[PDB]
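Take a look at the structure below.
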There are 2 protein chains.
Amino acid sequence: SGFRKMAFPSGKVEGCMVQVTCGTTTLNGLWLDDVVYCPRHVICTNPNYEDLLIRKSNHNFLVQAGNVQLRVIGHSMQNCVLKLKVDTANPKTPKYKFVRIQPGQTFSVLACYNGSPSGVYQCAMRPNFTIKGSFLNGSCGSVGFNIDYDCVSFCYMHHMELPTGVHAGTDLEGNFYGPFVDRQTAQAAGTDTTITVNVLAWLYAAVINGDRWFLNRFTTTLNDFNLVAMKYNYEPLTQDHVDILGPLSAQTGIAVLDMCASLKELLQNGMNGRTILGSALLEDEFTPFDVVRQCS
Amino acid sequence: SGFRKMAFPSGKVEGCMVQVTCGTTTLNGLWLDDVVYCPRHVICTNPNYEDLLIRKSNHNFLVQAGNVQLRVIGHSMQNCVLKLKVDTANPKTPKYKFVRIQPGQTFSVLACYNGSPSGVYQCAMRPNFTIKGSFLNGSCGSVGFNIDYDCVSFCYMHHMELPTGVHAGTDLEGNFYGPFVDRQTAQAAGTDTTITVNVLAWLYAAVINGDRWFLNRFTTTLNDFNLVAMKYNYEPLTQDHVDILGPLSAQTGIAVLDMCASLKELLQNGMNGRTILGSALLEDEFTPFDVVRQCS
């Protein structure tokens, strides 16, 4: 019983975190095999990064793994990440993949400062390709990930804070999520929407944990529900979403379109002072997978 | 910027988690130096635990650390925990302490099944000595902890789920938090209250992150505020609480008793459709320390 924002255990990622310094800029890097990955903006002091990097040498990069200095033997740029080749392969490299996630999907963030892990939390990639993280100065290069069996799938590297306080970054190939750039501009998050399939997943989590007051005998049609979704700035629900919710629908015996009728009622009338899983708002940062992982 | 429920990095605890089996009961143990700690109820099949343990031998305990079987060479009971002496000291033992926490304090939980860590999240010890965790069958023996510098302070070991779905357990000396027992009874959580100092800390976090709509020019007296606290089932605010909130008050320039006037207004009128740090409820599971750790 219970339902919490739950991160993956962070140990396998902790052993990959290092400190990268170039000039007076210090941030975090990810050390896998004999390569350290970090945001290329570490070499800034607008910019032409190819020019900036041509003017650097291996010795301009100080990489510290705990108390051990790692000698940089090569440097290159891949999109918005820097790859520093070091003379030592990380003995704690986990089995890993570089994956790009989709908006609506969740991942764990290991927030890090000066190469030292500080905390772990769960984030969702928002429809507008920002994340609502918790980052302070020095956190660039912190990574996001999911773990399956023994394999770490890295999906996010932190690069910047946008004016509204939300966060933007890249996949581990250095390609930004969303229409953001690692230079100084007036860039801002675009309009966002609520992740409908996740809200439904969380309502199923609530039912599994004994919250039933929002249930009703009605069922709606997919088309009728999607009219309501559009009105309340919710993402369209697809037949694939309905299919993905199948197992949760079966376990609870509440058909997906039956739960959609509950969600319509909640959107049109609110909660009348009640709560669901300890929240007075509809929660959209749990995927169906997240619910199945913790509720079963 | 941002404010998340954030756990400590769990790696140092992951390397201490083992599987303990006795009979047909499997649960988790904590392996520090050459001792494995686990709930004594693993030896159950009402009970007289001293009798149950006299009837056991070392060979009745199977301890598995990943793929390695650890040979049990001694067994004893300490309050509600079992101490299994094994022939191998854990090479990954961190610097650690066994500390008992107070209601209102927070800690990270490494939820574990079959000795395998599954996820990490933050919990608070409720005033009624339960925690609102996320645990499924098999999670007994999962631990709660805080980390300071390199030192793991273990404060909680999971033993049971109470009828309302909240959770009860012991410190690592085997002494229960709260009026709960590791036998079959109709025991239930007592009445709870809201942790006032934590609500105020979270309001300061909100101000630091730019939420100001609940602020006002008024200040209240400690006595007048505590009259309102009692009416809304909030814990009394003490001068020590005011002192602990000092640094956050200074950083924001909002005196504690000024923020107390905001909290009084919020309790008496609600939020009028607005939110604070993404919540439509007053959040009480962040301590002043938690706020200072993530906001600074």
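By the numbers in Swiss-Prot, the shown part of chain A spans 3264-3308, 3314-3564.
The backbone N, Cα and C atoms fix where each Cβ goes, and this holds for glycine too.
The feature active site, for 3CL-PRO activity is assigned by Swiss-Prot to A:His3304, with sequence analysis given as support. Annotation of the natural variant A:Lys3353 to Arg in Swiss-Prot: In strain: Beta/B.1.351. Swiss-Prot documents A:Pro3395 to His as a naturally occurring variant and attaches the note In strain: Omicron/BA.1, Omicron/BA.2, Omicron/BA.2.12.1, Omicron/BA.2.75, Omicron/BA.4, Omicron/BA.5, Omicron/BQ.1.1, Omicron/XBB.1.5, Omicron/EG.5.1. Swiss-Prot lists A:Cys3408 with the feature active site, nucleophile, giving experimental evidence as the kind of evidence. Quoted from Swiss-Prot for the published natural variant A:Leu3468 to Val: In strain: Zeta/P.2.
Features as recorded by Swiss-Prot, highlighted on the structure.
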| residue | record | Cβ within 10 Å |
| --- | --- | --- |
| A:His3304 | active site, for 3CL-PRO activity | 20 |
| A:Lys3353 | variant position | 15 |
| A:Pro3395 | variant position | 19 |
| A:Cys3408 | active site, nucleophile | 25 |
| A:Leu3468 | variant position | 27 |
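The Cα atom of A:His3304 (active site, for 3CL-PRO activity) lies nearest to that of A:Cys3408, taking the recorded positions A:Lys3353, A:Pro3395, A:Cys3408, A:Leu3468 as the candidates. Among the variant positions A:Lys3353, A:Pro3395, A:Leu3468, the residue whose Cα lies closest in space to that of the residue listed as 'active site, nucleophile' is A:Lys3353. Of the deposited chain, 5 residues are missing between A:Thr3308 and A:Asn3314, and the straight-line Cα distance between those two residues is 11 Å. On a Cα basis, A:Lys3353 (variant position) lies 45 Å away from A:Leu3468 (variant position). According to DSSP, A:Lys3353 (variant position) sits within a strand segment. Between the alpha carbons (Cα) of A:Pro3395 (variant position) and A:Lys3353 (variant position) lies a span of roughly 35 Å.
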